[PDB]
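These notes are about the structure you will find just below.
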Protein chains: 2
Amino acid sequence: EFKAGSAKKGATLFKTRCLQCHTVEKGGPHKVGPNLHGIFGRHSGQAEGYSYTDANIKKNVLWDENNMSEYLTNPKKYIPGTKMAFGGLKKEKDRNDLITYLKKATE
Amino acid sequence: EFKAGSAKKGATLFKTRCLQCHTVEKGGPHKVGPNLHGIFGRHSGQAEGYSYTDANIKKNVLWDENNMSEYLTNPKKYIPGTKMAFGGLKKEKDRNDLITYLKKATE
Ligand SMILES: O=C(O)COc1c2cc(S(=O)(=O)O)cc1Cc1cc(S(=O)(=O)O)cc(c1OCC(=O)O)Cc1cc(S(=O)(=O)O)cc(c1OCC(=O)O)Cc1cc(S(=O)(=O)O)cc(c1OCC(=O)O)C2
Ligand SMILES: O=C(O)COc1c2cc(S(=O)(=O)O)cc1Cc1cc(S(=O)(=O)O)cc(c1OCC(=O)O)Cc1cc(S(=O)(=O)O)cc(c1OCC(=O)O)Cc1cc(S(=O)(=O)O)cc(c1OCC(=O)O)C2
Ligand code: HEC
Ligand code: HEC
Ligand code: NA
């Protein structure tokens, strides 16, 4: 259950928990993970130029703040077979802050 | 203006005229030019993870078989300021064959 949080705290969390694998800006490069520009409102496995697992593509989830909060809690449970090596953001406050930043940064 | 041609001949033309800068398959990499999967029915300058010119983004053309054929005839004339260093496919039969292949390969 998503609730708007602190984009400032979320930016700091993104720099330590996500930035190593993902960029957010339009035209930002794909790295270990896909560039996340426009992720909200895009179906999973649809960023062109990125080699996804069939698991991520087949899940075909339409990304929204609410299902992304469920996904980021435990990625392997959400998408069994995903190659995103991320254990999960277990604190609701952290997910709210990170997703608030992500929505602003990927717009 | 587009008329269905030979996808077999189009595949060979893609190899000699496009492949040096582009891939077509789902998950294929961005190179000098963006990966072209899902190009038809998408607006120009929208493949994630690729850094386009402002010219290509501003053009905001919804790609279809006809405007693709005009574009490929003379890219710099259709999108002034584009960084696609391609003189153009001047032959109608070559554009028809290539687009017939692209319609299949990018979908
Ligand atoms: O227990 C649990 O079920 C939950 O564990 C946590 C997770 C997320 C958060 S949280 O978002 O609220 O913060 C907090 C904890 C609890 C915890 C807190 C801290 S600490 O107090 O903050 O120092 C340090 C460690 C922690 O785990 C204690 C333990 O394991 O007993 C020990 C550690 C440190 C580091 S490391 O420093 O980043 O390299 C990495 C891992 C760690 O786990 C080692 C282990 O597995 O063996 C692996 C791991 C990575 C990630 S990431 O990929 O999403 O980053 C998320 C989780 C991870 O655990 C996977 C797993 O549990 O299966 C899930
Ligand atoms: O056969 C027909 O009845 C009529 O075919 C044409 C001719 C002249 C003109 S035209 O002057 O108005 O242009 C236009 C066409 C129709 C056509 C147009 C275009 S296109 O839309 O304009 O691109 C492309 C091709 C064309 O032929 C479609 C097809 O073959 O089914 C495919 C092609 C491309 C090229 S290429 O320019 O070197 O790349 C070369 C040839 C091609 O044809 C063979 C193939 O591909 O195997 C060989 C050929 C050369 C010459 S030249 O040396 O005397 O000029 C004249 C003709 C030729 O074809 C002879 C042959 O068939 O027997 C006759
Ligand atoms: C590298 C070790 C990563 C870290 C750290 C995080 N992500 Fe990731 N992510 C990574 C990969 C390799 C993939 C593709 C997975 C696949 O199975 O193909 C992803 C994917 C995502 C997605 C889905 C993107 C899509 O287009 O469907 C999202 C929404 C995502 N990652 C978000 C994300 C965030 C917010 C992270 C920090 C909290 C994060 N990822 C860390 C690799 C890595
Ligand atoms: C390198 C020398 C290229 C060759 C050869 C071809 N293309 Fe290209 N293409 C290239 C670049 C650098 C760009 C981006 C242009 C920009 O101004 O940002 C492109 C772009 C395209 C596009 C538009 C893609 C979009 O998402 O809007 C298309 C449809 C395209 N290119 C098609 C294409 C084909 C079919 C070619 C062979 C005939 C071809 N390109 C060659 C670089 C290069
Ligand atoms: Na742990």
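Here chain B follows Swiss-Prot for its numbers: 3-109, in order, are the residues you see.
So this one's X-ray crystallography, 1.8 Å, going by the header.
Each residue, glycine too, has its Cβ placed from N, Cα and C.
Now, the feature entries from Swiss-Prot:
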BINDING   B:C20, B:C23, B:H24, B:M86  heme c binding site
MUTAGEN   B:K78 to R  Loss of methylation by CTM1
Cβ contacts of B:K78 (mutagenesis position) (under 8 Å, same chain, 6 or more positions away): B:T84, B:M86
Among B:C20, B:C23, B:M86, the one of these binding-site residues whose Cβ has the fewest neighbouring Cβ atoms within 10 Å: B:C23
CB within-chain contacts under 8 A for B:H24 (heme c binding site), separation at least 6: B:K33, B:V34, B:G35, B:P36, B:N37, B:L38
Site extent for heme c, whole Å (max Cα pair distance, B:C20, B:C23, B:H24, B:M86): 11
Remaining residues near the recorded heme c site, that is with C-beta within 8 Å of the centroid of the site residues B:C20, B:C23, B:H24, B:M86: B:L21, B:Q22, B:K33, B:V34, B:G35, B:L38, B:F88
